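*Asks:* The structure's right below; bear with me while I get my questions together.
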Amino acid sequence: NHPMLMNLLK
Amino acid sequence: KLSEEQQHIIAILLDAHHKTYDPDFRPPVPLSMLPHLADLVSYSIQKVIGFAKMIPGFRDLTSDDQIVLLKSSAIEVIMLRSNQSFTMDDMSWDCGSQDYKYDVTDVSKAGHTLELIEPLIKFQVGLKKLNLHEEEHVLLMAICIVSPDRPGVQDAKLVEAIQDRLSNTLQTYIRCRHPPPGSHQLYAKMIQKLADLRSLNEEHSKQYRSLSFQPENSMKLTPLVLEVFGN
Ligand SMILES: C[C@H](CCC(=O)NCCC(=O)O)[C@H]1CC[C@H]2[C@@H]3CC[C@@H]4C[C@H](CC(C)(C)O)CC[C@]4(C)[C@H]3CC[C@]12C
């Protein structure tokens, strides 16, 4: 439910 | 007295901050400033995430815990990091040139009221009066993010252990390096500032929920802003 946050974390 | 580990943490946090804070957006123009400042906040969220990843121990957290800490701290860290570009000379965020200089008039034209703006400005003044070392400023940003009392945290004990390491580094730094009487109850005043940010966070959320209920305003936001602050 948080794909853009997840991407910025990785 | 400051351990090798404690100096290491401070060195890492200063570098993370220098790499991610710089004193592209829709241009600045009651909502005339919403597009520009939505873009500024959206961009600043990415900077917060850049800083968070370089916090010692952050990487040891599960993706979920990293996500809940960043979702719940982002606006507070944006307000807190802005303090270095804030000028008591004329109560503005003076990011070099006049185009990107933001006073009470400017930041009140993005569909948020003085119910948020007035405490935000008083917070910036109160923080300037503390006259923090950059060492204390970057520790406060890290302690703000890695907080075990945020809703949705899975491993509260792990987040608590990381925060305590950061807290202990900060208290040690104040005792060894902050000149008395400027050091007196400085840790407690800094924690009070974290409390003022929780209250600013709550007021921002209330106002964001109303603003973002209005689809003509939601339309002016960014995808990252919608994912972090919600629909
Ligand atoms: C210009 C300042 C940064 C200056 C800096 O930090 N520059 C450095 C960057 C970098 O280089 O990384 C920022 C710091 C806090 C900011 C305010 C936070 C509250 C509020 C949020 C709202 C977002 C929505 C989504 C609309 O709810 C938009 C208006 C709103 C009033 C902001 C205005 C601009 C503010 C004052």
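Here chain A follows Swiss-Prot for its numbers: 641-650, in order, are the residues you see.
Every residue gets a Cβ built from N, Cα and C, even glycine.
Pulled these from Swiss-Prot:
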- A:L645 to A: Impairs interaction with ESR2; when associated with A-604; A-607 and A-648 (MUTAGEN)
- A:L648 to A: Impairs interaction with ESR2; when associated with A-604; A-607 and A-645 (MUTAGEN)
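Mind mapping these onto the model and telling me what they sit next to?
*Replies:* DSSP gives A:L645 (mutagenesis position) a helix state.
The Cβ of A:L648 (mutagenesis position) lies under 8 Å from the Cβ of no residue that is in the same chain and 6 or more residues away along the sequence.
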*Asks:* Measure from the Cβ of A:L645 (mutagenesis position) and count the other Cβ atoms within 10 Å, all protein chains considered.
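*Replies:* I count 20 other Cβ atoms within 10 Å of it.
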